[PDB]
Amino acid sequence: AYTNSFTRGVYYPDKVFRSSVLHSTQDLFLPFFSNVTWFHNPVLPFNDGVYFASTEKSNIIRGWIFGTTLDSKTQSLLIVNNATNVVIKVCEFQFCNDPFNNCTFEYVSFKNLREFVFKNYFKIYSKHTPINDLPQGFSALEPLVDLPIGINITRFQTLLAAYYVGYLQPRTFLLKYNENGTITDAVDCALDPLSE
Amino acid sequence: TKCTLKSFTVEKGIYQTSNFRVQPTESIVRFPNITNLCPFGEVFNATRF
Amino acid sequence: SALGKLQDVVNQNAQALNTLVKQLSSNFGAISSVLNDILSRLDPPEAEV
Amino acid sequence: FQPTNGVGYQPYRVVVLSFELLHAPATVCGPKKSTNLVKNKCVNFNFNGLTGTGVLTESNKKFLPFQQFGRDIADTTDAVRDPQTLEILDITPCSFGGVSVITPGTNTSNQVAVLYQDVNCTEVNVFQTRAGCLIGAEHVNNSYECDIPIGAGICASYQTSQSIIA
Ligand SMILES: *[C@@H]1O[C@H](CO)[C@@H](O)[C@H](O)[C@H]1NC(C)=O
Ligand SMILES: *[C@@H]1O[C@H](CO)[C@@H](O)[C@H](O)[C@H]1NC(C)=O
Ligand SMILES: *[C@@H]1O[C@H](CO)[C@@H](O)[C@H](O)[C@H]1NC(C)=O
Ligand SMILES: *[C@@H]1O[C@H](CO)[C@@H](O)[C@H](O)[C@H]1NC(C)=O
Ligand SMILES: *[C@@H]1O[C@H](CO)[C@@H](O)[C@H](O)[C@H]1NC(C)=O
Ligand SMILES: *[C@@H]1O[C@H](CO)[C@@H](O)[C@H](O)[C@H]1NC(C)=O
């Protein structure tokens, strides 16, 4: 199953504030009108990034799992929401093939679109938009977390509605900061002659 | 003026000589309120060694 | 669109100034584009080069 | 361990700290001194990451909750969020500019008048023109042909005991 990532996947690449200026930055973005893998369970690669999304109703999607060997041999990050708080751990677990040691780190605190971006240390961007089949349109992503865990990742999985998995690429864009400093529109600088 | 013109007489006019520049009076340093300290009270003031 | 000639003079000078300024952010084969940064990080003999 | 021994056999508690450095971004760092905040003076600031010299003034720009800097159309730092109390300050580079020396010919008199270019004339009998800070020339209400050009329509001349008028 597949679908077409129309216009989504744009995140404030840094922390500066710009007003009404058209900036031009080169980084890892999700190419426009790309191919998203429609899902509704297994592991997936981690080439250089992810555009994890979701169109959820009753929070079926709970959390993630990362790591190289995905079990006890290396460390493997684990983000989980067990209806209390987002209990992040980095303990080198022994995992189960159907879920739903030294810990160098820890923490404990269709109408939902929870867009997410992950990349490498570890950074996360998110956006939680009301919705009502991937809706076209535009929405930037605010950077909500950075984690200095130095883990080595090459694959990931999902805990347990539908979700979608992009894959970032090193492509130059053109961002339109509005007067409030809010990205309102972008132009993929290599999509087609008009865009070039 | 006499020195920049390399002359001992300067005919009437308006010449540019030097470069006015305020100097930075004092340095300043700012960092977020330091918190999240290490628990050395648990290593040194421990009940049993 | 009749006043393109004057608009052209203004635009040309603006672009020249903007390129001149943006040349400040280039390394030209050195370590860092900031001067004090090299003065602090690299030793004076290396900072000279 | 008997309490009546000497200090030679008396118990001692020992704690050994091993500072390991592997190629990781060094999470365990110490405290950083944060001086008081001064405004409206050409100061040499160093906010948490970035440095530079300026004149900090209370602004009215509205950053986003997570943004820290502000930049200009030419990619220059212009506004910094105070990382202790979240108030956004501007950054104005403290004034510089050329210095001109208006003069009648030395064949006439040894009197001159200085013109500091583009200053508020309070950062140095003292006239403030649309060109800069004129120092040493009377301000007449008259209007004569331009003898020595200055700028923005101002012209100075040596006239009547005599002096320099603008
Ligand atoms: C990839 O995208 C193309 C058009 O962009 C589409 O025709 C195709 O079905 C998508 N999936 C695969 C596996 O090619
Ligand atoms: C979620 O997990 C954490 C860690 O195991 C635990 O402290 C917390 O009680 C859990 N919450 C619930 C609702 O079970
Ligand atoms: C992570 O693993 C890859 C191979 O899977 C290796 O090339 C890379 O050097 C490793 N990096 C770290 C920091 O362990
Ligand atoms: C910018 O922010 C202000 C602050 O309330 C808001 O009223 C306005 O709608 C926003 N957008 C524009 C284009 O001004
Ligand atoms: C200019 O200098 C000469 C001397 O070389 C003198 O004779 C003459 O009177 C002077 N003229 C004025 C207007 O000062
Ligand atoms: C010069 O500075 C004073 C005091 O800071 C101020 O009141 C005055 O308006 C300034 N002049 C101009 C032309 O801005």
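Residues 497-620, 641-676, 689-694, in that order, are what chain D shows, numbered as in Swiss-Prot.
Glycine too: its Cβ is placed from the backbone N, Cα and C atoms.
Under its natural variant entries, Swiss-Prot includes D:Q498 to R with the note: In strain: Omicron/BA.1, Omicron/BA.2, Omicron/BA.2.12.1, Omicron/BA.2.75, Omicron/BA.4, Omicron/BA.5, Omicron/BQ.1.1, Omicron/XBB.1.5, Omicron/EG.5.1. The annotation that Swiss-Prot gives for the mutagenesis experiment D:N501 to Y reads: Increased binding affinity to human ACE2. Swiss-Prot gives this note for the published mutagenesis D:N501 to T: Reduced host ACE2-binding affinity in vitro. Listed in Swiss-Prot is the mutagenesis experiment D:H519 to P, annotated as follows: Increased resistance to human covalescent sera neutralization. Quoted from Swiss-Prot, the note on natural variant D:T547 to K is: In strain: Omicron/BA.1. Swiss-Prot lists D:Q613 to H among its natural variants, and the accompanying note reads: In strain: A23.1. Under natural variants, Swiss-Prot gives D:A653 to V with this note: In strain: 19B/501Y. According to Swiss-Prot, the naturally occurring change D:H655 to Y is described as follows: In strain: Gamma/P.1, 19B/501T, 19B/501Y, Omicron/BA.1, Omicron/BA.2, Omicron/BA.2.12.1, Omicron/BA.2.75, Omicron/BA.4, Omicron/BA.5, Omicron/BQ.1.1, Omicron/XBB.1.5, Omicron/EG.5.1. Record note (Swiss-Prot), mutagenesis D:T676 to A: Partial loss of O-glycosylation by host GALNT1. The unchanged residue is displayed.
Features as recorded by Swiss-Prot, highlighted on the structure.
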residue	record	Cβ contacts under 8 Å, 6 or more apart
D:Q498	variant position	D:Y505
D:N501	mutagenesis position	none
D:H519	mutagenesis position	none
D:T547	variant position	D:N540, D:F541
D:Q613	variant position	D:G593, D:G594, D:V595, D:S596, D:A647, D:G648
D:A653	variant position	D:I598, D:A609, D:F643, D:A672, D:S691, D:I692, D:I693, D:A694
D:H655	variant position	D:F643, D:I693, D:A694
D:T676	mutagenesis position	D:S689, D:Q690, D:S691
Checking D:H519, D:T547, D:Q613, D:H655, D:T676 - which of these recorded positions have a CB within less than 8 A of a chain C CB?
D:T547
Using DSSP reduced to three states, classify D:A653 (variant position) as helix, strand or coil.
coil
